[PDB]
Structure formats: structure tokens, C-alpha cells
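Only one structure is covered here, and it is reproduced in the block below.
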Amino acid sequence: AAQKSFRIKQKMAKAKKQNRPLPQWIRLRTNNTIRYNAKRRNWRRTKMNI
Amino acid sequence: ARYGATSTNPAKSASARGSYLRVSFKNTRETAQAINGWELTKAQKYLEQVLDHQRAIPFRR
Amino acid sequence: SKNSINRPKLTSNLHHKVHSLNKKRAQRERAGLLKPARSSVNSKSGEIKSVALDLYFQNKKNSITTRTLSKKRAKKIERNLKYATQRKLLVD
Amino acid sequence: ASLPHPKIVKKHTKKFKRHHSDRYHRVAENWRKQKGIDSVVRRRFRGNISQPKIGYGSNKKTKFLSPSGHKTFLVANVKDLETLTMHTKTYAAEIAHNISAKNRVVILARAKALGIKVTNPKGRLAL
Amino acid sequence: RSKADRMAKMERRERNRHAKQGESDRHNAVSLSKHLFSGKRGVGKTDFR
Amino acid sequence: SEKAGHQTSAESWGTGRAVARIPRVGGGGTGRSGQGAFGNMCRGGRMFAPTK
RNA sequence: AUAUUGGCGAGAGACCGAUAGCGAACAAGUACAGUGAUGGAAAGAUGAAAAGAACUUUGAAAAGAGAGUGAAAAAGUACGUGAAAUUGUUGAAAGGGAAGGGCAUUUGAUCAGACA
RNA sequence: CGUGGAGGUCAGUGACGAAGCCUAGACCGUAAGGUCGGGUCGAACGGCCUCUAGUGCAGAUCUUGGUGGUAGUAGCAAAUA
């Protein structure tokens, strides 16, 4: 944890950047099937296994 | 929306609906049957009395 | 019974039941909920029975709403009736 | 009027329901022979349902006649109907369920013209 | 933007009625758990107190 | 496909388990785990006598 | 000349039709699980066109009732059809520690057909 | 008797409504089943002669899914409020 290595921090940064709900303008595109972020993650709710 | 059975004139009638409504179904069936066929103002008064514990909803089924 | 062997119990209940049964039946018959006689002009014996058609002609002649006519079926009956009227128009 | 026939006797007017078709929804009313070795229905005990057997076969002189006294024939068009032109006292045309209303009025016109009896003339007609 | 908010709200119905705490709850419950069907308990120790 | 219905890793749960003894998928966390696996009667299992 | 369950490009089928066909018709080897080797799903259908219900009104709001679009909301992003189990309401009926089933008939309800 | 697909045929049925589903409305068959009426539906489907088969379920502590009674019940009484 605190006193990380950089590799872990880079993967956590990617996880933070992916911690995004769906942008609304996506839903308005033609022939859109994506409705929710199916790959959404939460810290208490599913661990990322490093 | 399609209502359930209906046996009254639509010009002289009014409808209300609540769907997917998060309240216990058994208790709601008991309280709705307590005011079936009642006069509307009398039914509202009775329900306000039920909140006030002066009268109770009879639980039949 | 075993406490009142000298009163009819089953027979009294059956008399009461037949009385109440046909009082209820006569109440239904007087309100006209029963279907009319086969010879009546209001009967449909030998003719197709349709809830949709009956509601359509009841709305045209101008309530019961458990028996409901959909706007889809109402439009279909209007279209079919236009066809039938055109057929009678070519007949006459 | 129809071709003369005796009384139409049905030796078993009730339908032969399946054994426990009433007890269970999963058991349909379509008749099935009870194949159990200890089936009281198959062993034909007293007080159980009757099973189909050839003794209930209808009279040959009357086996396919409707109560009106005609054998029912399914017609889909005028061409099918005209095969009963010479058999009008022995056959009554029934209009298939999927014939549309306009084709039905054509069929009724031809049938009345030839005198062929039509079983369900009321049909899809909502004149 | 109102249409977007309406569609986003009208989508979550099935996930909410499964109490899915949002988009991040994809916990799956197995069809049967083999530890629950212990077997023939009473010989030796058993699988739970 | 001859691998149709066979690719699953599953084994029977044994006797005395108050369940039918059909092979059930191992592992966990997927809903597929614990389900009948190989038989023709089973959803996802092989067909009886795969067409050759 | 031979082999070819791989790769690349094609053409077919008396094949399967969303519990089927590859595990995967869909952001499927995904989600998820396991320290790990590995295991591994569920999930297609509004409508021709979003025209996805402006506006009024009740409600804190979800929504409701009107209105409206649409051929049809008996198509309202729970969306083609919409079975059964199971349930609500209405109408009828039965019920003195089963219910169901067989034969027959009462009663009530319902209902088809025919012209010397 | 019934079902999926194939060859032939009825110049078969079908948006004036195919299939499907619902229906104490009807008819034929000893039966498997077949036929018709009404409602619903909305785009395909039958008869006959044949061909073919992944062809018919009440069960297998069957498989997958859904749903009940239990039941508004057990219960939500550890950590002073």
C-alpha cells in the first residue's frame, strides 16, 4: 500500500481513469447498444487482484 | 394503460395508478379491500383514522 | 344434530339455500344480466358472438370496460365495415 | 334436407380424458394408455375411468355424419367447393379457418348458387 | 440532455430491482454450492459445527 | 462439433449429496459452476449420439 | 499425384435456430471465481421512421389523469407475440374433520341445428 | 395419429389478416388427434404423394429457468443509553 511501487501505482491510475460511468452523448448515437458501463468497478465491491 | 376489470361509466369516473411501487403487497391487499366500494371522502377519513390508530384495517387473507 | 334431534337441520338448510339461490337468480334475471330467450330479437343464437363487435356497435349507437375495444381493433372493424359497405354498394 | 340416415348414436359421448389429467396441469387431457403394471386404470378396476376400445366404434352407416346428416368437407376456394356439386346431399362444405373475409363471401355466393351446404356461413362476416 | 438523463434513469430498473448497488455490482451466485450438500454427516467430524 | 458439450470441466458430486449425480461444473463465481454438464438431458451438454 | 480440426481468401448445405448452434449471435474467453495452474457464464426482437409522449393538471418526487405521436402505446427504452405455474379484482357456485375421479339424473348458467 | 427439414402438386391459404396464444362456443374420430366459431396477434403457413430424422415425456434425489404454500411467519434480543 502506502510506500507503493510505481508499477502498482500505474495500474491503479489506469483503474481510476476507467472509473467512469457512461458518457451521456454515447446513448444518443445511431444504432447504440451500449447502455451501461458493464465493466465498472468498485473498491469495496470487487477487488482488482493487484 | 390497461386497467384491470372495469364496470363503470368512463365520463363519470376517474382512475389512479401506482406501479412497481415499493410497499408490501399483502398489507396493501388488506388495506385496499378495506376501502372497496366505499364512498371516497369516507374512505379517506377512515384511512386517516387508521394512521391515527382509531380504526384498523381488517386483515382477512 | 345430536343436541337438537327434533329440529330438522339439513332440511332447513336446504330449504333456506333453495330460497336464497333462486332469489339471487331472480335478482340477476330482473337486472337482465342473463342472456335473453332464443326467440328474442336481442338474442344472438346462430350468429357470431364478439365482444369487440358489440362494443363497437355500442359506441356507434351512442358503462362496462372490463370488456374493452382496442383502438387497433376499432380501426380494423371500421375498415372491414367500409369493405362490407362497398360490397353492398356494388350489390345495389 | 340430407341423405337419409338412422339416428346418430354415439356409444360414448364423454371425452376420454387422461387418467390424472385433473390432478396435474403437467398431465394433459390427451388420452394416453396407462402402461403401469399396477395401474388400476389398465387393469380395469371398478370405479375408474373408461378406456378407449374398439367396442365404442360408431356405426359404419353413420360414422362421419354431422348432426345435420352430412360428411364435413374442408374448402379453401371456389375450385374446392365445386367438387361437391354432384354430392350436395351427402357432403357439407366447411370453410377453412384461414380463408379471408372477401374470399369467404365469394365462397358463400358460389355455394348458395350450387346449393352446397356450408357449415360455418357466419364465419368472419361482420357486415 | 434531458433525454439522456431520462434514458439513463429508465435503464437502471432491472439492475435496481436486483439491488445491484449501481454498475459495479456483478457478484454472481453459483448455481449450487458443493459445501452446502455435505453428504452423510455423523461419521468422524462433519463439515460445520 | 465433436467438442460440443465436452469442453466443460466437470465431475459428478457423488452419492449422498441430496442432488442428482450428474456431472456439475467446478470452480465458482459464475453461476455455471454447480450446473449439470455433460448429459443429453443437460443444458449445454452433448446431444445424444452427435451427428457424424 | 499425397496430408491439412491451423493461417489467409472464397463458395456452399435436406445442418442449428438464442436452454439450440462454437463456451461465446450481444463491449465472450467478457463479467466473475481461484494464490496459482485454471474454471467460466447470463444476456438478441419498440416502431417504417424516436415521431421515445410537447402542454395542462394532482403529487415533495417517482408517477398518475388528461392531452399528444404513431397504423397500433391491446408497441412507452419494464418495449413483437406474451403460454403455464403463481396472483389481484369482478361475477357465479360449493363447503358440518379432504380434494379429485366413474355412472345417472335434478337444478342454475350457457349453446349448435330446419323447413311436407 | 403427431413434429422439424427436402422433392413433387394443389397455377393451395395469407395485411378484407399467416403462424402462434386464449376461449365451460361447435363438430368429426374408439383413440392418437383433426375441424370450425370468437378474442388476441401481426407476416408468413397448410392439404395430398413421397423423402429424411437431433421426431412425441409425468417421472430419471433429471438439466436450465420461473413460481408457490410455508408466511407478513422464524427473525431484526451480544457489545449499559
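By the numbers in Swiss-Prot, the shown part of chain F spans 53-104.
Method on record in the header is electron microscopy, 2.9 Å.
The backbone N, Cα and C atoms fix where each Cβ goes, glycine too.
According to Swiss-Prot, the mutagenesis experiment F:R95 to E carries the annotation: Leads to a slower growth at higher temperatures but allows RPL4 assembly into the 60S subunit; when associated with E-98. DSSP assigns F:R95 (mutagenesis position) to coil in the three-state reduction, outside any helix or strand. There are 9 other CB atoms within 10 A of the CB of F:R95 (mutagenesis position), with all protein chains counted.
According to Swiss-Prot, the mutagenesis experiment F:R98 to E carries the annotation: Leads to a slower growth at higher temperatures but allows RPL4 assembly into the 60S subunit; when associated with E-95. Long-range C-beta contacts of F:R98 (mutagenesis position), restricted to its own chain and to partners at least six residues apart, with a cutoff below 8 Å, comprise F:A56, F:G57, F:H58, F:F90, F:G91, F:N92.
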